[PDB]
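A single structure is presented below for examination.
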There are 2 protein chains.
Amino acid sequence: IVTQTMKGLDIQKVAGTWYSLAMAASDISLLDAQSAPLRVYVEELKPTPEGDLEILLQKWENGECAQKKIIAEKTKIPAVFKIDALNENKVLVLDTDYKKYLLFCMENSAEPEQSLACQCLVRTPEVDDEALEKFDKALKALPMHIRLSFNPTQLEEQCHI
Amino acid sequence: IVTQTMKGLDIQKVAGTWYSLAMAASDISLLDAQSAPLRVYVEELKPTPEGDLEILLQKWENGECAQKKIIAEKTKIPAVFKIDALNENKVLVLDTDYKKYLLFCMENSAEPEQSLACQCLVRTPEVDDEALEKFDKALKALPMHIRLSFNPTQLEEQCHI
Ligand SMILES: CC1=C(/C=C/C(C)=C/C=C/C(C)=C/CO)C(C)(C)CCC1
Ligand SMILES: CC1=C(/C=C/C(C)=C/C=C/C(C)=C/CO)C(C)(C)CCC1
């Protein structure tokens, strides 16, 4: 479903601390409650020397903020990664300047809109209107139905509480 | 993909302690390693008074046996439940005598064989040849590619170590 990817991505560069400024899904159910499936908060991006992508995040599970560790396996396309799991899901980097923001999404193969969510990652706990612009632009086509956004205070909180 | 379900199921009855005697998937990848997605060990079945199905299990995550809690939502069909998550997955009870064994499976909608795994649940840490018969019978049609089985000793171990 996602048609924009970042040309000439340097995945090494995207390493470090990240803030999930905003999130969007094609289904309200994926983001509605705090225990919603794709409602995850990114701690840091950790690209492996063989070009894989270790992702650190938090996610509410059974009344508690629990840090999680996911691994995105590199594919032929530099901006597309596969999360080693059921139903196979892709991780697409849409766009990034490495030092300010990063836009990427997650779509479940064989069923886009019935599985798809995007985030706007920023380096600091500052809201970046510039980045939000790019994020909305990119999503302007996508069939999104829920949209979230956090404030500097929630961003310094675990699970953006 | 799964075509046999248990007529006249009394989900209340299946409550209690359960042993994952054996497991099978349509994909070796779902069960191969200990961190394999559908490689989960069931602790106990807990059916809710409104007829939902709370499931307690263990599952290896990042070099550690971690207890997990999943919830299967009742559907129009008494033996079919839906696990509240991405890609929507069904939980089907194939057959049970409530006090000896329980056969159920998990298939991911819109893609059977590219997502499907079954277990043979027993009440005691004893291997039940009778039950294994039924489990193999039921799977005899299904396009399974990996098959596991545990021993009383592994069954009294967390994560059947
Ligand atoms: C949606 C989303 C992401 C996916 C996260 C997943 C699939 C988390 C799974 C967590 C677990 C272990 C859940 C089971 O309890 C990634 C970071 C790819 C990119 C940004 C959007
Ligand atoms: C295969 C299988 C089961 C499914 C388990 C699942 C889907 C576990 C998910 C765990 C998490 C939270 C993983 C993310 O890290 C159930 C008990 C339905 C029935 C027996 C076969």
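In chain B, numbers come from Swiss-Prot; the residues present are 18-178, in order.
Method on record in the header is X-ray crystallography, 2.4 Å.
Note: Cβ is positioned from N, Cα and C throughout, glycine not excepted.
According to Swiss-Prot, the natural variant B:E61 to Q carries the following note: In variant D. B:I72 to L appears in Swiss-Prot as a known natural variant, with the remark: In variant W. Record note (Swiss-Prot) on the natural variant B:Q75 to H: In variant C; found only in the Jersey breed. Annotation of the natural variant B:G80 to D in Swiss-Prot: In variant A. Swiss-Prot lists B:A134 to V among its natural variants, and the accompanying note reads: In variant A.
Tell me about the surroundings of these features in the structure.
DSSP assigns B:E61 (variant position) to a strand in the three-state reduction. In sequence order, B:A32, B:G33, B:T34, B:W35, B:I72, B:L73 make up the list of same-chain residues 6 or more apart from B:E61 (variant position) whose Cβ falls under 8 Å from its Cβ.
For the recorded site, B:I72 (variant position), the DSSP three-state label reads strand.
Secondary structure at B:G80 (variant position), as computed by DSSP, is coil.
Residues near B:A134 (variant position) in space but far in sequence (CB under 8 A, at least 6 apart, same chain), listed by position: B:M40, B:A41, B:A42, B:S43, B:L47, B:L48, B:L55, B:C122, B:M123.
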List which of the variant positions B:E61, B:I72, B:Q75, B:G80, B:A134 have a Cβ under 8 Å from any Cβ of chain A, in sequence order, or say none.
none
Quick one: which of the variant positions (B:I72, B:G80, B:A134) have their CB closer than 6 Å to ligand 2?
B:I72, B:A134
